[PDB]
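This report refers to the structure that appears directly beneath it.
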Amino acid sequence: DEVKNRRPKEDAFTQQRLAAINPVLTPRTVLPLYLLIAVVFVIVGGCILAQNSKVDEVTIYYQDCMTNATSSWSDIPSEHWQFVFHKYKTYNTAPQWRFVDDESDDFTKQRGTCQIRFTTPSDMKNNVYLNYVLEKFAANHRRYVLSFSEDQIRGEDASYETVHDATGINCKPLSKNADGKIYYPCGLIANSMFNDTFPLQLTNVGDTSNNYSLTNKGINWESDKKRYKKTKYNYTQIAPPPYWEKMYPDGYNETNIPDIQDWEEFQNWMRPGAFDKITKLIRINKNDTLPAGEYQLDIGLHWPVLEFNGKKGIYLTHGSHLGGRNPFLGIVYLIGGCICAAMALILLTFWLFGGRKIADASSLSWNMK
Amino acid sequence: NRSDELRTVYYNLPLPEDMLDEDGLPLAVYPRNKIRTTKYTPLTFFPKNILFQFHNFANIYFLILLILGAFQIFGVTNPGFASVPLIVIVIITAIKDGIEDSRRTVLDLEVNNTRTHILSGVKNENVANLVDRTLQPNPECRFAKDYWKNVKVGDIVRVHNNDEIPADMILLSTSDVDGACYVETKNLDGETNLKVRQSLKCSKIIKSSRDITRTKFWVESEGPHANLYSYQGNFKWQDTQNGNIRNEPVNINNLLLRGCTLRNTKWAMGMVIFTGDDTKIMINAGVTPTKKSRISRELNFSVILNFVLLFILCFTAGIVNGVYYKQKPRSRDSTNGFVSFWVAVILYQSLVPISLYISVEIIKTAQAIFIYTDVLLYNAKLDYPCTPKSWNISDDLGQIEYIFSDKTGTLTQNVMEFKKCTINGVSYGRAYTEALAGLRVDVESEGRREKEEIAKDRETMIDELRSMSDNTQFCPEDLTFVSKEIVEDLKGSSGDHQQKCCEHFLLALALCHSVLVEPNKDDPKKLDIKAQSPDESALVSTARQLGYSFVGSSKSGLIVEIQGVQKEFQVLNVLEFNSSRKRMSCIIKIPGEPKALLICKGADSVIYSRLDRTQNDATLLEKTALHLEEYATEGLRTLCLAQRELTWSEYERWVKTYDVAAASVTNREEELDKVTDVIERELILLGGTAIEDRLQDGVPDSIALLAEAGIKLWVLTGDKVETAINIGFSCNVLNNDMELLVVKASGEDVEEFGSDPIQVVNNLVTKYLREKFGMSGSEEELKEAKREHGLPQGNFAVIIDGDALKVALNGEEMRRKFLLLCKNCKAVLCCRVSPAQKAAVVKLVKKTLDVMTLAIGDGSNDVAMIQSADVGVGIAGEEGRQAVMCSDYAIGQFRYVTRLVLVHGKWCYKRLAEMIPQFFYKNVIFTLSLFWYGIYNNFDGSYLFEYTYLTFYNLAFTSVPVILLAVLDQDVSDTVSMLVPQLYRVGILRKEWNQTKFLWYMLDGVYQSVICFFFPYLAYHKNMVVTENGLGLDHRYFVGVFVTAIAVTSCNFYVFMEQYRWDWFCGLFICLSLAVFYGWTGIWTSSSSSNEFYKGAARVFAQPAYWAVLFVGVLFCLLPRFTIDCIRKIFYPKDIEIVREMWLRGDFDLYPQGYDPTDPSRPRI
Ligand SMILES: *[C@@H]1O[C@H](CO)[C@@H](O[C@@H]2O[C@H](CO)[C@@H](O[C@H]3O[C@H](CO)[C@@H](O)[C@H](O)[C@@H]3O)[C@H](O)[C@H]2NC(C)=O)[C@H](O)[C@H]1NC(C)=O
Ligand SMILES: CC(C)CCC[C@@H](C)[C@H]1CC[C@H]2[C@@H]3CC=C4C[C@@H](O)CC[C@]4(C)[C@H]3CC[C@]12C
Ligand SMILES: CC(C)CCC[C@@H](C)[C@H]1CC[C@H]2[C@@H]3CC=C4C[C@@H](O)CC[C@]4(C)[C@H]3CC[C@]12C
Ligand SMILES: CC(=O)N[C@@H]1[C@@H](O)[C@H](O)[C@@H](CO)O[C@H]1O
Ligand SMILES: *[C@@H]1O[C@H](CO)[C@@H](O)[C@H](O)[C@H]1NC(C)=O
Ligand SMILES: *[C@@H]1O[C@H](CO)[C@@H](O)[C@H](O)[C@H]1NC(C)=O
Ligand SMILES: *[C@@H]1O[C@H](CO)[C@@H](O)[C@H](O)[C@H]1NC(C)=O
Ligand code: ALF
Ligand SMILES: [Mg+2]
């Protein structure tokens, strides 16, 4: 003899029934937002401007000291110094500067000492920063940035393979010298180390009795030292970079290994610049307030700058809660607030004077034809 | 394929027992019965999928940059492992497509694992007077278990009632004499009536199940010769009395197709002839194409535009190297130009991030799973929700402008009934329609009142009939009659003439029928009724309910029980309904004084032509005629009844002329037609019956919504033209004042336009386009018809036959003229259309006037246009399971589409239209920043950001908000979108997304990147020491991280602002994305593997200057676009914000989220 569920899930999320708040672009609820944003940000921009014009700074350009100075104190050409002081807006007070030659050194391209005497009509509120600024010196090229090896930072005895045949981050051009001694500082970053001997003190002019001394130690993050350790090489396979021979005619002997841990300035130079203008911290002061008066600084010139038409100078600043002194933030805040207010007012006047009905149920597309 | 070389298969000629080869013929090429409805072959799937994915232009350039990235001799470091994102995206695409194909294959397997049985137990020749009564049948014959997997040419199959057809079939033996079986071709066409199929005349005498295996013969049959209704076979057999071979030819009429089903036959054995692709459904099916989305084409156009941007940028960026490279300054230590360009292009490698296609497929899969899980589309009547089969197509729905439907299961179910009748100009029965909407806004209250009145009338009709007497088989499941006056006019309160007329009308309603009465196999008490036609079954059920039950088919007469008393009539002759006659008649005899009675049911035109107009009272006929005309112009389909009385001599000479003319041989058709004409020229009409077909739930309102939303729809019909016409009038599609521009090729018009159909249709189209409306012309007309994108105008209707449409579609001039005519019209109906014809016309309408269409339908015939419409949707359920094989989507019933396509389509069409600008903004903001930074360092090719950023940013930081905006966006509420579907006009006019919009966002991104770079750079430029402590900065990576944080927060805020639905979900992910950005930066810099930074968190997030620059960047990223949008809102107010404001004001407040079409009782005021 012959003989011949699947209910879907019902949840709030499954049916897309979540608590929603549809935004509304009606003027009566968005104009207050415009007004409050405009006023709050224009007043904070004004506060930024006020906190920005409260710091003084001085820049002195001495990249051409030998060709323009004499053995006596001479006035600084106008294109080599720029002052900002909130106390005095017309404080020109052209300082003086001179150069003295040293015959003990044979590097005729860059040798000697440049002395700058300058006046200060204000005081530095227990915070002094002396920096070296550079221009027309490209320090961000692709191979230049990578021209170093992180393995040497830990102090391990890297081999030629580990420094030249490594991954994309290695010192390619200056891995090895002519004889075959591996560089402990390898690459262009360490080879382009600067040769401007900055003093550890300030030579006062008015009060030569108690003239103040600076301190370049501790100018980097304390925790960051935990990554940089002492060299652990065999004091025989290490040679200085070819541009470092002036500091070591023989090289590294048994008692001259440069401890990276306490060398903050070299580590600071290991942070290559990004733009055409480059400056790093080299002198810091937080012990005592710097008083007003005349001050003299002596700088040793061994690092060539003019051979590539570059420029160098010194930059002294008290510092501020907004870093260096710059009015650009105040300008953009002010212009943003002003343009927001102007746009709000102009949209209001079109909406009122030349404005139609707020909403019509018969103005839609199908309602003409 | 195979056309000639007919296959000769033996039967009842056993092979020798000592050696067998399990066949009677040598080996030949054998198409397998397995039906492959999937996309790609599982064995050969990878190359097809890759080549389909290879057709884009972004993945190929990713592949070449990974390949050429290593071919450069010491130019860039060897990738080694920097190639896995391409691998993972291609394998995840392959896995998704493989899961889709796995679902298709498991569906095919569960279809093909049905049940079939073939007899065995005795020695078979293949696999283990005329009639004599000497051999006793062997009791070993039992039905075995068989599957559709192993059926092939050379096999016999036994099929019973309520079973489908395994393949193309030849009728051998049926349950009755003469071998006549009844089949529905519903999957092939939407005909209502059963289809008659006669078996072989040689096997019309065998009765017992063993007598089918008592004669020896052989079969000569040809293969599929690529035809639809043509077949030639030869059955040859040897006689036992004399030695000779006698043959019989077999035409198409004996051939049974595949996509059919057997009704009203207990058992039938047949011979398998065609297997596999030989079936007509496989011929008309197609190849189930890739079904590739439209938006991806212009997405690839945008991608190649970005490639051109990269090429033009690096063609002027790399040229600066040479004016400084060969010049001063230098204190560091052609082919060089080419390597500089190469390093620049590998630097700017993220203008088009790889995440594009993976994000697109993730969004599409999320949309598909949400569509699947949507409970508002669940069809609880048969436990099947809306299932998206192909998940690649979930974005094309927004541009749906044209709708193509069928009659098999789309517009209506397979049920009809009786509602109204005219007896002597008196109406009986009442229904509910919307025909009073416009004869002179409040129509819902009247509709509800009428529905309540109909319900009350039906209830009281049922009550009166159960109370006045106890009918034997009275059940309310088929009582569709409403009018109660029938009882008191039968009681005798309606005079004598009207009483007799209504009594005879009711009697004739229960006599003219081709139905056979059979007892129910479940309960003998309540016998079931199985008719040769659905309208006949409905009429028989109504007659059973009204107390004139028809039981039994005696040798001379039929049993009729009136109210309980049973009597047998005396039927004399029956003339069956003919497709060309449009009339079916019966001749019976009543013993008094005996008298012959003729009653014929037919079409209105034929009934009115066959009448006695030469003498009459000029009142009854005129009132009946006016009732007929009013029903026709309301849109009712009806039949008419004509009787006549004959004396003894009249009956005698009628039967004499019948026996001498129609009972003859040699083409008795003309003689029978002449006899019927001469006997029915004189007739007396007695009234008319009206058949009514029930459509799907919510068809008229759905059609109205689609029409008012700008989506002008079409309906393509099958069986007959009058069926489609009355269906259209019943629905709210065809209006009475609407002009019917009927287009027929072989109608009665020919007597004044006789020529070939080409010239006939040319003259018709010229007289249409010159007289009523002047737009004659082709090229200029097409140019003007390109630029409308949908508008309902013209208020006319066109009806076209299959031959007319094919002769207008063959030629290109005819095609464009028909396209112009159909664009001018709004009610295009196509009838007698073959699957190939409708596929060709849908291809033409898709190509010319490029518009994205839909082919909703049901059956095995509509696939031809389904696979053409580029969006696949079909009616699933117990009624149709064959179109859903190829359809992209498969609905429970048509009532879902009218919401789905009207809501989700638009939704996604906007969601993606917003996601694409966000995705091509989030990469420009990252890449043009590097480009701008390059101007310092002079395009040397130095990274500004961390090496891990270029691979981790687009994958973790700014990816989540864009994806969430694309997926969980809600432009408007579903209820409000359904209430006002005019919003769909934006998808109709495609103004939302285009090249101008792309250029606007590209300029905005360029401006954004300009700001995002120039702000921190100008903040630094004075001193390089803006950090509140000096102590060391200036490194390229720190300015890079500042600008990347600015860019990512700007992108997140911009996505949040552009999002139309601010919920606790998208905002939560935006906040967590910002938090994870900060946390990952901190945790990466506070680790041993932080080689360069080692201090990023302390260097970045401890500095008020960083917060100030972030805030000012937020200002300058938000204000410009915000104010432009605010200005545009007043300048060119898009309808979206106006409807949103109206919604929020409270207009649509009392309306609940759960919209229901069956609730017109909303208290508006
Ligand atoms: C290698 O060992 C060296 C001996 O310790 C030393 O290099 C330099 O050796 C000279 C030889 O006496 C020292 O003296 C020089 O400087 C003094 C002034 O301090 C002069 O009076 C001497 O005449 C002579 O010019 C140097 O002081 C010494 N260099 C340093 C930096 O101390 C180093 O220890 C080793 N080499 C290096 C490069 O450090
Ligand atoms: C002496 C002059 C001619 C050159 C030196 C001045 C430098 C600092 C200025 C002057 C002209 C400037 C260029 C003007 C045009 C362009 C093209 C632009 O798409 C990238 C920036 C770039 C390349 C500028 C770079 C800086 C530039 C070269
Ligand atoms: C070199 C010249 C010819 C290039 C064309 C520049 C001018 C004509 C185009 C480029 C950008 C355009 C502006 C883009 C944005 C807006 C803001 C809108 O609210 C008013 C129109 C306005 C102000 C357009 C005015 C015309 C415009 C300034
Ligand atoms: C933090 C600290 O105490 N540093 C001192 C330093 O001031 C001193 O000059 C030096 C003498 O060798 O010894 C160090 O330990
Ligand atoms: C150096 O500068 C001084 C001061 O202006 C000037 O007089 C002198 O000519 C300069 N020397 C040059 C240009 O060689
Ligand atoms: C202070 O000035 C005197 C001038 O004779 C100089 O010798 C001394 O070195 C100066 N102080 C310091 C700390 O150098
Ligand atoms: C003064 O400066 C020295 C420089 O080494 C430092 O060690 C000391 O702590 C400072 N004194 C105070 C009170 O800060
Ligand atoms: F159902 Al058809 F042509 F057969 F529309
Ligand atoms: Mg219908």
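In chain B, numbers come from Swiss-Prot; the residues present are 200-327, 424-628, 640-746, 751-902, 908-1480, in order.
So how was this one determined? The header says electron microscopy, 4.0 Å.
Just so you know, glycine gets a Cβ as well, placed from its N, Cα and C.
As recorded in Swiss-Prot:
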- B:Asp712: active site, 4-aspartylphosphate intermediate (ACT_SITE)
- B:712-714, B:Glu846, B:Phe887, B:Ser889, B:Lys892, B:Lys916, B:952-953, B:1032-1034, B:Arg1147, B:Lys1153, B:1176-1177: ATP binding site (BINDING)
- B:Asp712, B:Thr714, B:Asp1173, B:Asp1177: Mg(2+) binding site (BINDING)
- B:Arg1436: 1,2-diacyl-sn-glycero-3-phospho-L-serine binding site (BINDING)
- B:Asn258 to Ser: Decreases glucosylceramide and phosphatidylcholine import into cells (MUTAGEN)
- B:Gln655 to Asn: Decreases phosphatidylcholine import into cells, but does not apparently affect glucosylceramide transport (MUTAGEN)
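Considering only the recorded positions B:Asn258, B:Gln655, B:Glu846, B:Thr953, B:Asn1176, B:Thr714 (Mg(2+) binding site) has B:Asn1176 as its nearest partner by CA-CA distance. Across the unmodelled segment of 4 residues, the C-alpha atoms of B:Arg746 and B:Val751 are separated by 10 Å. Under DSSP, B:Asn1176 (ATP binding site) is assigned to coil, being neither helix nor strand in the three-state scheme. For the recorded Mg(2+) site, residues B:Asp712, B:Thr714, B:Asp1173, B:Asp1177 set the reference point as the centre of their Cβ atoms, and the other residues of that chain within 8 Å of it by Cβ are B:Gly485, B:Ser711, B:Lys713, B:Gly715, B:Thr716, B:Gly1172, B:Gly1174, B:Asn1176, B:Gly1189, B:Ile1190, B:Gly1195, B:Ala1198. Ranked by Cα separation from B:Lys892 (ATP binding site), the recorded positions B:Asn258, B:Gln655, B:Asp1173, B:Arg1436 are led by B:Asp1173. When each of the recorded positions B:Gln655, B:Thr714, B:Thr953 is scored by how many other Cβ atoms sit within 10 Å of its Cβ, B:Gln655 comes out lowest. Looking only at other Cβ atoms within 10 Å, the busiest spot among the recorded positions B:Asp712, B:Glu846, B:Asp1173, B:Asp1177 turns out to be B:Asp1177. Put simply, of the recorded positions B:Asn258, B:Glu846, B:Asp1173, the one whose Cα is nearest the Cα of the residue listed as 'active site, 4-aspartylphosphate intermediate' is B:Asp1173. Comparing the Cα of B:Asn258 (mutagenesis position) with the Cα of every entry in B:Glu846, B:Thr953, B:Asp1177, B:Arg1436, these being the binding-site residues, the smallest distance points to B:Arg1436. In this structure, of the recorded positions B:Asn258, B:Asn1176, the smallest number of CB atoms within 10 A of the CB marks B:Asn258.
DSSP gives B:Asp712 (active site, 4-aspartylphosphate intermediate) a coil state; it is part of no helix or strand. B:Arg1436 (1,2-diacyl-sn-glycero-3-phospho-L-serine binding site) has a Cβ environment of 18 other Cβ atoms inside 10 Å. If you take the Cα of B:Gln655 (mutagenesis position) and the Cα of B:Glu846 (ATP binding site), they are about 74 angstrom apart, rounded to a whole number. Across the fold, the C-alpha of B:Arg1436 (1,2-diacyl-sn-glycero-3-phospho-L-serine binding site) and the C-alpha of B:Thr953 (ATP binding site) stand 65 Å from each other. If you compare Cα positions, B:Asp1177 (Mg(2+) binding site) sits closest to B:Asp1034 out of the binding-site residues B:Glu846, B:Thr953, B:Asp1034.
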